[PDB]
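Okay, structure first, notes after.
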Number of protein chains: 6
Amino acid sequence: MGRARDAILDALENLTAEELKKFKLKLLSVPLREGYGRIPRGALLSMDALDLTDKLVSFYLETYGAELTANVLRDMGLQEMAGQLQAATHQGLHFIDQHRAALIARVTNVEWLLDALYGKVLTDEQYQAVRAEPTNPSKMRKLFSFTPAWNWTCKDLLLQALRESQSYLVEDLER
Amino acid sequence: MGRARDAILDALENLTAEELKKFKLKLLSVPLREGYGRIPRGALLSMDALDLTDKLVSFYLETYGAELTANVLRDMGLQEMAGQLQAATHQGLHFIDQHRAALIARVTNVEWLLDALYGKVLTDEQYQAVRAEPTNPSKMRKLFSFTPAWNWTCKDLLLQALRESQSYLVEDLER
Amino acid sequence: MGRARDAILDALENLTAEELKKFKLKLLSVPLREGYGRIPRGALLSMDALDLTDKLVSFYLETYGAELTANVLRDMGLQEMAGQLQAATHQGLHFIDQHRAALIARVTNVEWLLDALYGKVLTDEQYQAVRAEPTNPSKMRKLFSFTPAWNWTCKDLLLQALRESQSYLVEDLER
Amino acid sequence: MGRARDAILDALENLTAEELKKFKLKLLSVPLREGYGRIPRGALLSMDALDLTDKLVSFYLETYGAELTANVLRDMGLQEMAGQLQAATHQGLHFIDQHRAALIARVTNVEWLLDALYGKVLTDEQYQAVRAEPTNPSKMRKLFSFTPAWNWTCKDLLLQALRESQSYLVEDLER
Amino acid sequence: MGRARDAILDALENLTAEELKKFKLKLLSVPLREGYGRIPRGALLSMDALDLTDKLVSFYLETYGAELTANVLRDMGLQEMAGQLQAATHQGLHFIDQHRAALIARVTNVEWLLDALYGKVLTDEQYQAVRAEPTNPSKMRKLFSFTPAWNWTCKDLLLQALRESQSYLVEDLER
Amino acid sequence: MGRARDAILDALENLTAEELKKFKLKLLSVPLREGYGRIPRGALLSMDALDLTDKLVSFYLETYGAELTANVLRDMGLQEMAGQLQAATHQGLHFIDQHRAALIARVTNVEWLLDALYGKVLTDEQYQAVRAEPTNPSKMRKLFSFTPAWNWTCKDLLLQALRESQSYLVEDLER
């Protein structure tokens, strides 16, 4: 699966000239994996977004180019663009999606997650339906039913709530 | 659910230049969650409300951006603006809406709440109708019937009255 | 229900500058409820009534702002403006309106109240009409029919007469 | 029917730079119909009114572009520009024009409308001529004879008067 | 530990306009530690509190900036603001907290301290409880149990009483 | 080890436009080491922060470029920027880290350092733990255990406290 060129272009088109200049400047000093070259200063300091996109795709592979662009954007502080690019490249698959079974089987403090997600994402009837479940696995199974209608931001909020509540569980899942 | 940019813009546009400058100054030293950067002084000390809103949504996501804006505003002392922002981001969902079932089940001192809400919120006929109910759960069920016509301020007043009357119930519900 | 800005402006606009200075000075040491900030001295000691009203509504909500203004006015000794603001915020609803049924059902010495209210509030015709009633509940029901034409001061006088006559009933009703 | 470019240009050219920037900012979060894209931030935050008109007509069709511009303008609170744009796009056709026969046939309280329109729109001679009519349909037919000389604002005032007088008729006609 | 920006802003914001000018004037002649520059007259004589705080933090670090501000405020005579800034910078840690063990072990005349603190700080029942202790170390240990509920002013009063009673013990303590 | 370009950019992005012109002007007269040229006035007086950073890295190497930038910044009086740049360039290595063994072996007046660091950096428990140590080397070994959690400012505070306490040891160690 490829077609990440359009994702990179979309990420690069939602930032102004003063941010594009900073991105190009920071591209000159970012650490690189072995076997990959560096773009010369002569051409890099004059390209626009359109030329930068296919230059990035040519010099670094599509996957590595996408992840390098995400890392550079995250370093500059632009979290929205990095999140959008990560969502585009990784499809509609999030961290909670890969570890779904472990999250339904090992989480304990459901009420903290419900309180964190109440109002911002969950509606009143959904909150009551989730709270009506007897046991924690049942609550988790009911809660995950609303995930397909969510976007990247809501999933990130849920992950942040889980990290704040149970750091040990998420650290174990990372390993 | 998004649309937090409009809420942030409304919150930031309703405060004067002297408060905006203090807000920008306090944005430089507010504690930040891990993984988030800080706005440089060069650009921050010259932005207006629109640019500040755009940069706030850019560096921090809509959820965390709104939360940070509310925290900074309530640190400045502007409680009205923070309350309006919380109402906008959370929709018409309040603390009393979340724990409605427990509140119509565990509260005892209803006449104190009625005295606190008399005149300012409740009318004479509504007060008489609530007083006509035989038991406390019936009184609470009748009282919650008028909630949809209320705004954030009335719900905050009711929460304050509940906290003053039965602090233990409130601290148990929040925890 | 809001509209407290107009009430606060009317209360603060009906006092002279020398006692406006005293109001501003006493606003610096009044005890505050939990979770509310304090106005800095640099700006507070230089504003007029128009700016003071806006900042009072800004830092403290309309409800708590009106309550704090009434408390500060009562502490200064100005009962007239404090009572006017109390009437404005609580609408045309008084203590006697809240406990009308209990007052009609439990009061005994109506003659003392009639003597206290004679001339100052009631004319000869109303006095004779009330005296013509056979029993105490009938006298109270006849008397309460004249309340809609009264103002805050007459109701306060009636409450004072009730407190002087039957203090135990008043302290029971308030608690 | 087209020519929406001139209407959009006239609407956008009659507003200052500071609210132009607000319009551009709010164009980034307005809900969109399915099948329509969003203008990237890179170009949107730099173009002026002349470029913005062409961009709006390109990305969105003339009809939907005008509708979206009017919706955003009403969201900002500027009702004069939105009304002018509606008048330009819909030609000299108003709500009262489309439902003329039903309005002449079903309205009852003509005198309230005449009182609302007196002085602001109708002259003394026209008012007397309308009052001289025997029955309500005759009064309405006489009143509608002066409509061609009116503008959008007068028709909006008449519609507001009708809505305030007979709300049920208006809500029936609109549905 | 940082966050001295908030403390400096609070200290500068609670002082009036005619004495902010005196503060700025005295900032031009205060002795400076080696390696630190002096703010030029051109910009200093036009700033308000918001720019002054940022300039102070930029030119002198947070620690030295807070110390210099406290020294200048003390020279001006404003002891309350200097004490507030000192409390904010050093956290809730006072001189008595630093030498707690030495104070409990070496002080003799507890009665003078109790007489100085009676009424103003200590209540009757806890004064009696302290007086009930058999020996001086027990009296001091019981007295220090009420310290956490005190503020900076009470601790300053206790230190002043200690200086008046046993000057030699203090001057040994700081040196 | 390089990566000084990012540190230089971060230092240059945290100063306003008024200070950027002063920095560029100071760059035209700063003494230079042998073999290094001077930036011409034609291009220097028109660059922004990004172009200035690139040109500084181009003409002067990363090491000498960072050193010259720090020297110019501390000449201007902005000690915070110079300190942050020194911390970024030299990594988390300070003067105290370089002479750790000599400082633990040759210092005498630990109490002055503890008094200087009390409250601002050290907490009460840490202060008591350090005071509990019998001898000076043990006290210093305990004190250095808390160093990894500190930042550049705390280390500078400790360094200036040492310099004030006994300057002879500092001037011996630096030479």
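Throughout, chain C uses Swiss-Prot numbering, with the displayed residues spanning 1-91, 111-194 in order.
Technique stated in the header: electron microscopy, 2.7 Å.
Backbone N, Cα and C define each Cβ position, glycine as well.
Copied from Swiss-Prot, the annotated features are:
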type	residues	note
DOMAIN	C:1-91	domain 'Pyrin'
MUTAGEN	C:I8 to A	Abolishes homooligomerization
MUTAGEN	C:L12 to A	Abolishes homooligomerization
MUTAGEN	C:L12 to Q	Abolishes promotion of apoptosis and NF-kappa-B activation
MUTAGEN	C:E13 to W	Abolishes interaction with NLRP2
MUTAGEN	C:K55 to R	Strongly reduced PELI1-mediated ubiquitination
MUTAGEN	C:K174 to R	Loss of inflammasome activation activity
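Mapped onto this structure are the features recorded in Swiss-Prot.
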{"residue": "C:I8", "record": "mutagenesis position", "DSSP class": "helix"}
{"residue": "C:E13", "record": "mutagenesis position", "DSSP class": "helix"}
{"residue": "C:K55", "record": "mutagenesis position", "DSSP class": "helix"}
{"residue": "C:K174", "record": "mutagenesis position", "DSSP class": "helix"}
Sort out the sequence-distant neighbours of C:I8 (mutagenesis position) for me: same chain, 6+ apart, CB within less than 8 Å of its CB, listed by position.
-> C:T53, C:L56, C:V57, C:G65, C:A66, C:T69, C:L85
Using a 10 Å radius on the Cβ of C:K55 (mutagenesis position), the other Cβ atoms enclosed count 17
Around the Cβ of C:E13 (mutagenesis position), other Cβ atoms found within 10 Å total 13
Might you list, by sequence position, any residue in that chain lying six or more from C:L12 (mutagenesis position) with a Cβ less than 8 Å away from its Cβ?
-> C:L20, C:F23, C:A49, C:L52, C:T53, C:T69
List the Cα distance (Å, whole number) between C:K174 (mutagenesis position) and C:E13 (mutagenesis position).
-> 25
Write out how many residues of the domain 'Pyrin' (C:1-91) are helix, how many strand and how many coil, based on DSSP.
-> 61 helix, 0 strand, 30 coil
